[PDB]
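Novice: This structure is in C-alpha cells; I'll ask about it shortly.
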Amino acid sequence: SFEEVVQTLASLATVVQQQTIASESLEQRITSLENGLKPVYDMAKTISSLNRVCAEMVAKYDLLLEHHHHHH
Amino acid sequence: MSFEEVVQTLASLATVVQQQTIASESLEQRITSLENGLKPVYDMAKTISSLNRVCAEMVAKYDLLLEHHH
Amino acid sequence: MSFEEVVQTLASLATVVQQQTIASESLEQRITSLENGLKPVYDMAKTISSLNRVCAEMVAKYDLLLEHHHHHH
Ligand SMILES: [Hg+2]
Ligand SMILES: [Hg+2]
Ligand SMILES: [Hg+2]
Ligand SMILES: [Hg+2]
C-alpha cells in the first residue's frame, strides 16, 4: 500500500540522518588521532637529549676504565 | 515515475542505506581497535608522576651530602 | 504527504546518500593512513616504558652509592 511507502520513507530518512551525525562523530575521532599523532613527530629533539645523557653517564666511568686498561 | 517505480526506488535506497550502515560499522571497528592500542600509553604515562618524586628525593640527598662534606 | 512529495523526499534522500558515500570513502583513506602511522607511534611507547623503567633503576642503584657516602664519608 501507499502507507507502507510513507512509513518506510520516514524510518529510512531517520536512519540516513543517524548516519550523517554518526559519520561526523566518527570523523571527529579521526581528526583527533591525526592531531594527537603530530607532537610525536617532534620526538627527535628529545631523543638527541637522551643521546647526550646516555653518553654523559658513560663518561663518568672515564677514570675507572683507565685503571682497567693497565690492570687486566 | 509511477507508483511501481517509487516502491522500487524506495527499496533501491534501502539497500544502499544497509550498505553504508555496514561500512560505517566497518570503520567503527578499525578506529575502536586503533584506540585499543593506547593500553600501554596509559600504563606508561601514569608511572612517570611517581618518578619525579624519587629524583627530587635523590637530588636533595645529593645537595645535603655535599653540604655535610663541604 | 502527496505523491510528488514522496519523490521529493526520495530524490532528496538519493542526493545525500551519494554524498555520504564520498565521505565514508574519504574517511577510510584517513583511517588506513592512521593504521600505518600509529604503528611506530605505539611501538615507541613500548620503548619509553623501558626508558622509564631504566631511569628508576638508576635512581635506586644511585641511592645505594649515596647511602655508602653517608656511612663512609
Ligand atoms: Hg645527539
Ligand atoms: Hg649512549
Ligand atoms: Hg629530577
Ligand atoms: Hg624515571
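The first residue you see is number 1, and the count goes up from there.
Technique stated in the header: X-ray crystallography, 3.5 Å.
The backbone N, Cα and C atoms fix where each Cβ goes, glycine too.
Swiss-Prot lists these features:
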MUTAGEN   A:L26 to A (Swiss-Prot position 107)  Complete loss of homotrimerization; when associated with 90-AASA-93
Novice: For A:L26 (mutagenesis position), what is the tally of other C-beta atoms lying within 10 angstroms of its C-beta?
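Specialist: Step by step: centre on the Cβ of A:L26 (mutagenesis position), count other Cβ atoms within 10 Å, giving 19.
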Novice: Can you see whether DSSP assigns A:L26 (mutagenesis position) to helix, strand or coil?
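Specialist: Looking at the DSSP assignment, A:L26 (mutagenesis position) belongs to a helix.
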